[PDB]
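> Quick one: the structure is below, and I'll ask about it shortly.
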Amino acid sequence: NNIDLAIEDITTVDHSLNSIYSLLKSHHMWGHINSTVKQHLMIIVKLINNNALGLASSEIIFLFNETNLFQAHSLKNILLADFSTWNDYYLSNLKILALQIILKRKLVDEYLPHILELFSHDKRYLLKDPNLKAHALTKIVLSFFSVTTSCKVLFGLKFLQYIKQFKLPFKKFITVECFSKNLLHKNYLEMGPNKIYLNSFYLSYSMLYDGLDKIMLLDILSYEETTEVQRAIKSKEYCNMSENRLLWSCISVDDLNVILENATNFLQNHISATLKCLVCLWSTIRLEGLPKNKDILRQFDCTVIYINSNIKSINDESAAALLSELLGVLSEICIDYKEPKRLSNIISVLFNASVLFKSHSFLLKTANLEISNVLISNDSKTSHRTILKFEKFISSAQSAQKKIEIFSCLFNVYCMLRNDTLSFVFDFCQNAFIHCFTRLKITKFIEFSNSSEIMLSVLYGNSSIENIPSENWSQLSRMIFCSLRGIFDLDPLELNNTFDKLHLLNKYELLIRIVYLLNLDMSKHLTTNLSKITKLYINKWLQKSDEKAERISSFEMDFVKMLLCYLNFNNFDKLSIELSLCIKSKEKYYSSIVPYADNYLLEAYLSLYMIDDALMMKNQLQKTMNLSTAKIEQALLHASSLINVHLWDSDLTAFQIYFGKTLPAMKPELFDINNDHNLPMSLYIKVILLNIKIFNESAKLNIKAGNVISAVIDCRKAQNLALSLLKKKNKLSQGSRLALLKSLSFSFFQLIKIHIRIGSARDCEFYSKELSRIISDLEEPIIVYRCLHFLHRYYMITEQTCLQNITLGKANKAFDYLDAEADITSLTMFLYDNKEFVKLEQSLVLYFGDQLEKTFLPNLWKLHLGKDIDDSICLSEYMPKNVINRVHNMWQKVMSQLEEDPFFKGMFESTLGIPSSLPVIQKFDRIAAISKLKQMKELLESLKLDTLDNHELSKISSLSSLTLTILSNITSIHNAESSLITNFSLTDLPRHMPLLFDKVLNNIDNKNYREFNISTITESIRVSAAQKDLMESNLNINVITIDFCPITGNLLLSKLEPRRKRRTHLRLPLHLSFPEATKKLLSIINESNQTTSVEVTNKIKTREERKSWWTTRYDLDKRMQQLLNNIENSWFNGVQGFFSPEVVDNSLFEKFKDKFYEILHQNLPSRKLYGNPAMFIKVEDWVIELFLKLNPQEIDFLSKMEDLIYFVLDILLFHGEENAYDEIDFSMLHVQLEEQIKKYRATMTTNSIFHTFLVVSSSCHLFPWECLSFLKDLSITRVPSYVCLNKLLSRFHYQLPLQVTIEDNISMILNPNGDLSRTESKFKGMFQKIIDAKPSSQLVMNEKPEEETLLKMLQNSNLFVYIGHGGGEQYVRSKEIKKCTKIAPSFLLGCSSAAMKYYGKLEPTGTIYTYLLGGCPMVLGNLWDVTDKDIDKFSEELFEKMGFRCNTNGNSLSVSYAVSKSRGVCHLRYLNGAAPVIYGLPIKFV
Amino acid sequence: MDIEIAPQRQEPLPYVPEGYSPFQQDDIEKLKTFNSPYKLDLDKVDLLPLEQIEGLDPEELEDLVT
C-alpha cells in the first residue's frame, strides 16, 4: 500500500524533478531516468484530468528538455521531435499527451499545419515506437477529425489507414462504408492552403486499401486539376517562387521523373537563381512524401554534387542563405529516407561552405548536423568517426573561442547514447582529448557545458591543467581523477566511508579502488598494499571476467600493465606468475594485454630461477610471433624479455649473434638510439632502455666467460646510454623510471663485481662511492635495500669492518619496507646477511611448496653457502662455482681426517720442503692418504683458471703447492720436477694478473666506451716462459719469493738459482702469527705516521711537548725493532740459510756429504739397526748445504744447527724412517757436525751470488724484510713477480747492474710545496750545480710542478729524483704514468712514496706499482712517513756512496749496496732507517 | 731537543676510471620522481570529399503513461 500526497505547489515537484534528472545524468545512471520519466508522465496526466492544461503543457516541455539534447519551447517542438535512444521509450506517449492537450485547449485550428506535418510524416515522428498505443493514437485522430474546421478529409484518410494498419475494430464509431462518402462531401474535402499535404495522406491511405474499395484520388480531385498538372508539366524553372515549392501539389509519380530530369539538365545549362528553384523542387518532394526511388536518389546525389561544385561560385550573402536553406531541406530528406551515407554528404557540403565562406555559422550548423546523425544513427561503435570529424571542424574554426565552441558540441553527455560501460566513456573521453581537446590550447579549467561528472573527470584527469575543482565530484570520480593525474589528495578515512547510492561508477568500485591504491603506493614509493590489491584483482575482478561480460577499459588495461611492472620491479614473482597465468586464462577479454602477461611471466620464471619454464616460454614466443609486422611496442616487449643470461647456456656467441646481427636485421628501429625515425619520445626512451639492458647482460656473459676487458666496456656503454637517456627532455614515465632504476643499479653491481674479480680495490672504491652517493637521494625501497645488501658484501670483501657494520644496520632497516613474504629473493638475501641459513633454505621451501622441483634457486643458495651439489642437478652455468666449492669441501675433509693422526698433525706443524728427498728413480693408513692427496692434486688440476677471481686463483695456487709439498714428503711422485715448475708459475699467476689488468684497463681508448681482450690462457704461457727464461739466464743470483698462505697461515719461501739450475721451496708454520705481526706493525706504522703530520708537529711549542714527541718516536722505534727481532727469532728457526748469498765449493761439499752421511749412519737408531745403507733415505743436496752455511762463530749457532737437525730428521720421518729422539745420540751429532762445519768454513773458498731479487707478494710488502739481520747486508731489490723481473731483465739483455749514465739529462724536484725548508737548504747546493755543468737537466724548486713537465721529466731523463710528500701524485695522475712505456730510474725520497693502502681480499696499490707499470726499471721509495732531518741524512749518504755528484766514476756503489750501507746514518734506525725500499733492477752510476 | 718535520699531506689528483661521467643532481631528481603511468603524449584546411552508391478519457490517459 502506498500513500498519496496532495500537491499544493508544483514548483516543489519541479525542483525535485530537475534535481533528480541532473544527478542521474551526471552519474551516467540512465535507467533511473526511465523510472523518473514514468512518474513525470503520471504528473502530466493528473494535471490533464484536473484541467490544468496550461501547467500540463509546460510540464511536457520540461520533461522533454530535461532528457534530450534538443530543446523545446512549444508543443510543436515536442510533436516533431525525432526518436533517439534518449527518448524512444516515452516519445510516442508524450506526443499523444501533447495532442490531448491541443485538443482540450481547443487549439486545433492554430496547430493545424503542424498536426498535419506530424501525421504526414507519421512514419518518422510516430510509427517507430514498437509498442505504440494504437487505440489511443487512432482515437486521437478521429477526435481531431471531428473538431477540425478544415482538412477533415486528411484526418479521415489517416484514421481509416490506421484502423486497417493496426487491425482496429471500426465499431469505435454507424457504418464504415458510409464514412468515406461523408469525407468526400465538398465541405469535408475542403483543405485550404494545406492541400499540399493531401498527396502524402492519400498515399499512406492507398497502401492499406489498394485492392479494395479504395477512396480513389479522383473522388477528391477533379480530372481538371489532375490532368493539367501533367499537361503543363511536359510543356515548359516552373515553380511557385513565392511559396518555395512547385506550382502543383499531387504531382504524378511518373511526371516527377520528367521534372526531375528537366532540372538536372537545367543545372548543367546565375547560381543564386538556380538554388532558389532547387529549394522549391525539393521542398515539394518532402511535402508530397513519396517513397524513395532511384530516380529521386539519382537527382539528389546529382543536386548535391552541383551545390558542392559551385560553393566558391557564391559571393553574395543572399546566395549564402539560399545555400543553407537548400542544404537544410535536403538533410531532412535524408532523415525521412534513412540515408546515413547520403546525410553525411550534406554535412560535408555544409563544412566546405564553412571553409570557403569563412563562416562560423556554417561550421556550427555542420557540427550540429553531425551530432544529429550521431543521435539518430545510435551506433556507439561509430563514434571514433565523429571524434576524428570534429577534429577537422575544430581545426577549421576561425578563432580560439570558436574552436572551444565547436568542441562543446562534441563534448556533450547525450553523445554517450545511454551507454553504461566504463570502457566506452574512457574510450570516448581519451580520444576527444588526444584529437580535439589538445587543439584548444587552454590553460585554465573550463567546466564544459552539458557534460557529466564522469566525462569531466576522465578528460581533465588526462590534462596537465593546474587547478581543477575535482572536489566538486563524487569520491569515485575523484579517484579516477587522482589515478589519472598521479596526485592523491583524498583522505584515507573518508574514502572508505562516503558512498553515492546512484552512480555508474559504483559498478566499477573495486577496480577503481585498487587502481587508486596501486598508484597511491607508487606515488609514496611503497608496496604496502601491493599484495592485498593484486589478490583482490585476481579473485574479485579478473575472476569474474565472464560474469561481467563486458569489454575491458583502457583504464583497466593500463592498470594491469602498471601492476605487472610494479610486481616485477619489487620481485613479487609468485603473484606475478599467478596474475600472468590468470590473464592468459581470461584471454576472451584480455587478449590485447596477453603480450604483457607473456613477457612478465618469463621474467618471473627467470627471477625465481625456474629455468625449465623460462625456456618453454622462450622458444614458444620466438616462433609464435613475427617481428617484421609487430608494432614497435610489442617488438620492444618481445626483445626485452629475451635478454636474460640464463636464457642461454653461457653462449656469448649465440647471444651476440642474436642481438648483434639477427635482431637488428629484422627490427632496426629497436636499435635507433639516435631516434632518426623520430618515434614518440615515450617509445624512444624505451628503445634506449632496451639497448641499455642488452649491454648490461652482455657484460654478465662476457665476464662469466673470462672476458674482463670487453665486459668492462659493455658496462660503460650501458652507463653512458643511461646518462644520455636522462638528458632527454622527457618527463620520465613511471614504468621507464623503474626500468632505468633496475638497469642503473645493475650496471654498478656489475662493474664492481668485475673489478672484484680482478682484485682492483682502486676502481671498486670509486664505483662503490658513486653508487653509495646515488642511493642516498633515492627512495625506492627495493633499490635502496638491494644496493645496501651489495655494498655490505663489498665492505666484507675489502674488510672495511666499520662501514660493514653501518651498512648491515642500514640494510636491515631498509628491509622493513619490503614485503618479506612476497619477495623471496630479497628475503633469502636478508636471511643470509644475518646468518640465518637454517631459516633461509627453509623459507625457500615454504615459498615454492610443491613447485620446489622446477627452481634452481634453493640449489643456487647451496652454492652460495659453500656446498657443492650433484653435478647432474647443477646448471651448466653454475658448474664452476660448484667445482670450486667441491675443491674446498674436499680439502676441509681430507685435511681434517689426516689431522687426527698424530703423524700428519705433526707434519702440518713442521717446516716442510720440496724437493727434500731423492726418489728411487696407523690412525690414518699411508696408502689411503697418498690416494686422497693424489685425488686432490688432480681435482685441482682439472679446473679452468679463467673462471677464477684473483683471490680464488691465489687460494687454489696455495692449495696446489701445499698438496704437492705434503705428497712429496710422503711418497715419490710421477713427474716430480715438472710439477714443481708448473707450480712455481701457478703461484706467480695471481701476482701477475692484477698488474696486467691494471695496465691494460688503463691504456683503453676512451672512444670504446661510447660506440654503440687478454685472458689467463695467453697469460699462462707468459708466466711459465718467464720462469724458463730466468732459469736459462745463467745469472748468478738468488730469486726468493716471500708469500703468505691464507689457508694455513704458513710463511712461504721459494728460491730460484739460475746458475745452479735449482728450484726449492719451503713452508714455515710460525711467538706470533703473520696476521698478528701485521697488526702490531700497522699499529706502530699508523702511530709514527701520526707523529709525522703537520697537524701534530705544528702544535708542538714548549720544551716539554718537544721531549714527549721524542719519547714517543724513540718508543715507536724500539717497538718496531722488537717486532722484527721476534720475527727473525721465530719465523726462520733453522732456515735463515735459505737466504744466504754463499755458494758452497763443490769439491769441499762432496767430502762434507760423505762425512754428513757417515755421521747420520752411526748416530741415528734407524740407520744403526735396520736395512742397509742402500735402502737409506737420501736427502737433497741443498738441505745438506744448509749445514755448511752455518757460522760456528755466531752466538746462537747451536740453536740454528739443532733446528737444521729437526728439519732433516723430519724429512726422514715423513718418508718412513723413524728415529726416537730418545735414542738419537745428539751429543755426537753436535760434536761431529760442528767439527766438519768448522773444517769447511776454515778452508772454504768465498764465492757468493751477485744479487738477490725478492719477489714480494702484496700481502708481504709492508714488512721491512731487508732489515732482518740476515738480509740487512745483502744487495737486494724487490720485484712484484717473475714476469716483471724477466721482462725488466729482457729489456736490458740480462746485464746486472743497470749502467745508467749521469752525465746529462737528469731531472729533479725539490720541496715542491715549500713545506720542507731545511731540506731545501741542504740540497739547494748540489742540485742547482748539476743543472749547470750537465746538459738538458731540469730542476723544480719551492715550486708546484705542473703535470706535463714531470710527465716529460719521467720519460725523458736518465735519472729522476724527487723530494717532497709521496711520489708526486698531487702533480700527476696515476693514469698517465701508467700510459708510459719507459720511465727514468726514480728516487722517490718522500713520506710514504712506497706505502700501500690495503683493502682486505682485494689487491692494494700505491705509487710504487704505478711506476713499474710505466716501465720504470728501478724505483726507490719509503714504506711509511719519515721525518726530515734523518731522511735527508740518509739521502745525502745515498747520493755520495752511489757517486751522485757533479764531477762524474770510479768504484761507486750500486743503488742496492748504497742503500743498505746508508741506513745506519739515521738516528731512528727503524722508524726512519727501515723505511726506504727498492723495486726493479739494481743500478750503478757510470 | 729540536723536533723533526714532515711535508704536508696533500691530495692525490683524483682517480676517474674508464671515462666515467657522474650522474648529475638533475639526473638524480629524474630518478626519484614519480609521474603518472597514465599520462600520454601525442596546417592547411582541406575540403571534404563526396561519397557514392473530447479525446481520450481519464482512464485511457493513465493507461497510456503506464
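All positions are counted from 1 along the displayed chain.
According to its header, this structure was worked out by X-ray crystallography, 2.6 Å.
For all residues, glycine too, the Cβ spot is worked out from N, Cα and C.
Looking at Swiss-Prot, you'll find the mutagenesis B:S21 to A (Swiss-Prot position 277) noted as follows: Affects phosphorylation and the interaction with ESP1. Under mutagenesis, Swiss-Prot gives B:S36 to A (Swiss-Prot position 292) with this note: Affects phosphorylation and the interaction with ESP1.
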> Count the other Cβ atoms sitting within 10 Å of the Cβ of B:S21 (mutagenesis position), across every protein chain shown.
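Counting Cβ neighbours of B:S21 (mutagenesis position) within 10 Å gives 14.
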> I need the CA-to-CA distance for B:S36 (mutagenesis position) versus B:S21 (mutagenesis position), whole Å please.
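One finds 29 Å between the Cα atoms of these residues.
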> Between B:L42 and B:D43 there is a gap of 7 missing residues, so what is the CA distance across it in angstrom, to the nearest whole number?
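Computed span over the unmodelled residues is 16 Å.
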> Once you note that 44 residues are missing between B:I53 and B:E54, how far is one Cα from the other in Å?
49
> If you draw a 10 Å sphere around the Cβ of B:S36 (mutagenesis position), how many other Cβ atoms fall inside it, taking every protein chain shown into account?
22
> May I ask you to report the DSSP-based helix, strand or coil state of B:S21 (mutagenesis position)?
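DSSP assigns B:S21 (mutagenesis position) to coil.
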